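Below is one structure, written out as structure tokens; the observations come after it.
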Amino acid sequence: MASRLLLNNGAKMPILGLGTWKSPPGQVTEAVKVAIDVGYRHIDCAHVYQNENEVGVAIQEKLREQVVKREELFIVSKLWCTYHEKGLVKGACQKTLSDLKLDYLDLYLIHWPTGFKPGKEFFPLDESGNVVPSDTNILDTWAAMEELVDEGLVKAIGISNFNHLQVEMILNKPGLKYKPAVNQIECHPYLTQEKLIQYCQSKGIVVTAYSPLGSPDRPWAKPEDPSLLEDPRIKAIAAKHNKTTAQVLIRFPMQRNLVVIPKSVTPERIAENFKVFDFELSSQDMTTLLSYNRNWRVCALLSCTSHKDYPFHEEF
Ligand SMILES: NC(=O)c1ccc[n+]([C@@H]2O[C@H](COP(=O)([O-])OP(=O)(O)OC[C@H]3O[C@@H](n4cnc5c(N)ncnc54)[C@H](OP(=O)(O)O)[C@@H]3O)[C@@H](O)[C@H]2O)c1
Ligand SMILES: O=C[C@H](O)CO
């Protein structure tokens, strides 16, 4: 299959990227360098991950060494919730550009549909522990995102963790200038997301699957929680194809026409994760993997369930 797919801005996006959430600042620079050395062209970033400076060191060195040209890279970042106010969007984007040491992003996403009160704290709380919302309309945040395109700071704009009604809200925005190119959502065999994916694909929005290995290093994981990497049923499919369980899990969303962004800071796994273009899962393998859906969501943003725009009360 093709290594890239077409976005609605006319640009091509690599279907495999390196994720960077939870990548420690002292390891992520080498992780990104190794990834580029072994062929990765797409890096997934965010201000809220607190490691964009270190990711940027890697990118700049590989550009300087001429291992890769800038035109060949596809760098994604995300607008954090405390910057939804129209007057704060450009500055948030500029800070990410400055840290990553780039003059443009290929894709900039609204990280969550929930706006929070601006300030130093990424999750501003009231005295009772609830997150403090922003009154800024998501449609006004979208207009501010559209300005970044017209100013040359980003080539394309998109959304993340938007449910189908929230996606519909943007597509129906009065005076909509640029459609979302991408919706980035959790997706793995325990949360297959058929309804939201088909909706987005029906609208011409490309879906990026995050946490495709089920984010076993997430901070709130419990010892008894399921593990995709150790599921014997997935291990069997992997063994059959002479591949690893991670390679199956990465190949899975690729054959659903999704982009996928597995995270690792381990050089061997970074290399292994990229070797998924030389085999094919059967339609039977695909349907079997899809059958494992348990609606098991690992990124539920549990501290914000009271927020007006919390996306996961809705069925899809
Ligand atoms: N938009 C959003 O709201 C959102 C939310 C979550 C994630 N994301 C993005 O999606 C990316 C990936 O999701 P994620 O970080 O949650 O989790 P993930 O990619 O599902 O899993 C990462 C974990 O799997 C391990 N791993 C990676 N490759 C492996 C392999 N070949 N064999 C065994 N273990 C392997 C990693 O270990 P080591 O790192 O120690 O090798 C790490 O512990 C994120 O980093 C982020 O860029 C976005
Ligand atoms: O991308 C990271 C998300 O904010 C985790 O909840």
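So how was this one determined? The header says X-ray crystallography, 2.0 Å.
Keep in mind that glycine also has a Cβ here, set from the backbone N, Cα and C atoms.
For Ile261 (NADP(+) binding site), the count of additional Cβ atoms within 10 Å of its Cβ stands at 25 [all protein chains shown]. What Swiss-Prot records for 10-19, 211-273 is NADP(+) binding site.
Listed in Swiss-Prot is the mutagenesis experiment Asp44 to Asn, annotated as follows: Reduced glyceraldehyde oxidoreductase activity. A sphere of 10 angstroms centred on the C-beta of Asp44 (mutagenesis position) encloses 26 other C-beta atoms.
Swiss-Prot lists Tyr49 to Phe among its mutagenesis entries, and the accompanying note reads: Complete loss of glyceraldehyde oxidoreductase activity. Packing around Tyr49 (mutagenesis position) is summarised by its Cβ count: 20 other Cβ atoms lie within 10 angstroms of its Cβ, all protein chains included.
Look at Swiss-Prot and you will find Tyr49 tagged as active site, proton donor. DSSP gives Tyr49 (mutagenesis position) a helix state.
In three-state terms derived from DSSP, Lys78 (mutagenesis position) belongs to an extended strand segment. Recorded in Swiss-Prot as a mutagenesis result, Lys78 to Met carries the remark: Reduced glyceraldehyde oxidoreductase activity.
Swiss-Prot documents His111 to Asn as a published mutagenesis change and attaches the note Reduced glyceraldehyde oxidoreductase activity. Other Cβ atoms within 10 Å of the Cβ of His111 (mutagenesis position) number 20 in total over all chains.
According to Swiss-Prot, the feature substrate binding site maps to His111.
Of the candidate mutagenesis positions, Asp44, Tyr49, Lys78, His111, the one lying closest to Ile261 (NADP(+) binding site) when CA atoms are compared is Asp44. Per Cα geometry, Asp44 is the residue among the mutagenesis positions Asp44, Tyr49, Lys78, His111 nearest to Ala271 (NADP(+) binding site). If you draw a 10 Å sphere around the CB of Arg251 (NADP(+) binding site), it holds 27 other CB atoms from the protein chains shown. The two recorded residues, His111 (mutagenesis position) and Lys78 (mutagenesis position), have Cα atoms 5 Å apart. Most Cβ neighbours within 10 Å, among the recorded positions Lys78, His241: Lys78 holds that distinction in the structure as shown.
The secondary structure of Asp44 (mutagenesis position), as reduced to three states from DSSP, is extended strand.
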